[PDB]
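> Here it is, the structure in full.
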Amino acid sequence: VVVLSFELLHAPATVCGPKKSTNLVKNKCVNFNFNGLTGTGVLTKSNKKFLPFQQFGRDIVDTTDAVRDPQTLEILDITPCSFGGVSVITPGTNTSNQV
Amino acid sequence: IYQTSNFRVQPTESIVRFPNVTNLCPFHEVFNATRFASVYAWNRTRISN
Amino acid sequence: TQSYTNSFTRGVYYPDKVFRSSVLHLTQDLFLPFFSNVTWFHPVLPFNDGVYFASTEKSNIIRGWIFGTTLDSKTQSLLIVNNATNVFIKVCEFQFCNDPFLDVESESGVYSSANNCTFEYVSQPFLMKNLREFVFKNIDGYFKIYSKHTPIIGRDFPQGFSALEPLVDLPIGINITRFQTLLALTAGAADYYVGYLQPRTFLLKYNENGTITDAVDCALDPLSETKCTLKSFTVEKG
Ligand SMILES: *[C@@H]1O[C@H](CO)[C@@H](O)[C@H](O)[C@H]1NC(C)=O
Ligand SMILES: *[C@@H]1O[C@H](CO)[C@@H](O)[C@H](O)[C@H]1NC(C)=O
Ligand SMILES: *[C@@H]1O[C@H](CO)[C@@H](O)[C@H](O)[C@H]1NC(C)=O
Ligand SMILES: *[C@@H]1O[C@H](CO)[C@@H](O)[C@H](O)[C@H]1NC(C)=O
Ligand SMILES: *[C@@H]1O[C@H](CO)[C@@H](O)[C@H](O)[C@H]1NC(C)=O
């Protein structure tokens, strides 16, 4: 017999179960999670020159636009997926119904 | 002309990219040892980090 | 032993791990004030928020560091020894000998004896005329360490700018109110300096390659504060 006590107390845990991952899809709108970096967008290949301790990348207004993938250490751009407004053009309903 | 609503392209799937898994805690040796001495003199080791 | 000198423009490290290109990021953190007053040593030294240790120690004489509460075999301490092939970080207790000199016959020189050791982290020697700059920081028990190696030739403490990279973030949290140095073996060429960081504000400048090339303190003189307020390195007439 063995006693495997799973003590969890005030001292930091630092003893947790593993975490699996999935594939990488490029040039497709998708959700993502990189060690706890939520967000959605299109992941492509970038030509930036991260120093070998920098993970994120940020613009003049603090919007994340670059990520270093954990397993394979390359650089991916991040562009949010398409959005915009919609306007409807009509003649009067007293006249017609096409738009 | 009337500005009614908005317009968006929906996400396709989901991706998770946690890093490589290593530094597996040792547990086979406790189970696979073929001996635990005795119940009044048992072997214990603390496993952490 | 203690002779003093000004600090010039030294002691700037990367605050975070974010890559920025051709920007000017105004940062609020603990730093070393420009043109400060360091003590050139030729001891007892406290530890309030962090230090700037700049031992040139030309060949190899100075090595080793002790951090903790009592620096003995009573309360948990820390050790850092990087000779040529490996570096050790022991978080266990060691009573202290008379001098911080290594016996070089194995361990009785610097310290007295060993006991009940715990977590050990190893790595390559931190070494890769030989200037060495380190910054020690202990915030919420991560013990941030920063370093930069410039064996280039200058003065005993010249001017010039060099950013400092991060090195390790060990999961620690022992109490570090006091520290003391170490060496191996007073009238020696133990050229090194100390100096305490300070909560201030800066204006770091990044280049497209991703490296800090310049900075300006925001509490030195009126012109520096004007530059920080405009968030620019140039000021027009007005
Ligand atoms: C440093 O402190 C000394 C006194 O300890 C003082 O005379 C000197 O003006 C200060 N500044 C510099 C740059 O030495
Ligand atoms: C840490 O140790 C020092 C003595 O080295 C002591 O004065 C202090 O109360 C201890 N605790 C903290 C939180 O600094
Ligand atoms: C450095 O010290 C460690 C432990 O004292 C030792 O194992 C190692 O061999 C030393 N390095 C060299 C190059 O001898
Ligand atoms: C070291 O730690 C152990 C366990 O905490 C304790 O029993 C022992 O008295 C301590 N001191 C020495 C010298 O082993
Ligand atoms: C950054 O790297 C690029 C590519 O090697 C180089 O052309 C550029 O000059 C570097 N930036 C510097 C040295 O400031």
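All positions are counted from 1 along the displayed chain.
Determined by electron microscopy, 3.1 Å, according to the entry header.
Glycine is no exception: its Cβ is also placed from the backbone N, Cα and C atoms.
I grabbed these lines from Swiss-Prot:
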MUTAGEN   C:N82 to Q (Swiss-Prot position 121)  Partial loss of biliverdin affinity
MUTAGEN   C:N175 to Q (Swiss-Prot position 234)  Increased resistance to neutralizing antibodies
VARIANT   C:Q28 to H (Swiss-Prot position 52)  In strain: Omicron/EG.5.1
VARIANT   C:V44 to A (Swiss-Prot position 83)  In strain: Omicron/XBB.1.5, Omicron/EG.5.1
VARIANT   C:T56 to I (Swiss-Prot position 95)  In strain: Iota/B.1.526, Mu/B.1.621, B.1.1.318, Omicron/BA.1
VARIANT   C:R63 to I (Swiss-Prot position 102)  In strain: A23.1
VARIANT   C:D99 to Y (Swiss-Prot position 138)  In strain: Gamma/P.1
VARIANT   C:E105 to K (Swiss-Prot position 154)  In strain: Kappa/B.1.617.1
VARIANT   C:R132 to S (Swiss-Prot position 190)  In strain: Gamma/P.1
VARIANT   C:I152 to V (Swiss-Prot position 210)  In strain: Omicron/BA.2.75
VARIANT   C:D156 to G (Swiss-Prot position 215)  In strain: Beta/B.1.351
VARIANT   C:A163 to V (Swiss-Prot position 222)  In strain: 20A.EU1
> What's the CA to CA span in angstrom from C:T56 (variant position) over to C:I152 (variant position)?
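The separation of the Cα atoms works out to 11 Å.
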> If you compare CA-to-CA distances from C:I152 (variant position) to each of the recorded positions C:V44, C:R63, C:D99, C:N175, which comes out shortest?
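It is C:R63, whose Cα lies nearest.
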> Can you give me the same-chain residues 6 or more apart in sequence from C:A163 (variant position) with a CB-CB distance under 8 Å?
C:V12, C:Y13, C:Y14, C:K148, C:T211, C:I212, C:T213
> C-alpha of C:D99 (variant position) to C-alpha of C:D156 (variant position): distance in Å?
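It is 26 Å, counting Cα to Cα.
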> From the recorded positions C:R63, C:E105, C:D156, C:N175, pick the residue whose C-alpha lies nearest to the C-alpha of C:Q28 (variant position).
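Closest candidate to C:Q28 (variant position), judged by Cα separation, is C:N175.
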> Neighbour count, 10 Å Cβ-Cβ cut-off, for C:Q28 (variant position): what number do you get?
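Excluding its own Cβ, the number within 10 Å is 11.
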> Whole-number answer please: how many Å between the C-alpha atoms of C:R63 (variant position) and C:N175 (mutagenesis position)?
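A Cα-Cα distance of 22 Å.
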> How far is it from C:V44 (variant position) to C:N82 (mutagenesis position), counting Cα to Cα, in Å?
23
> If you count the other Cβ atoms within 10 Å of each Cβ, which of the variant positions C:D99, C:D156 comes out on top?
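Of the variant positions C:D99, C:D156, the highest Cβ count within 10 Å belongs to C:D99.
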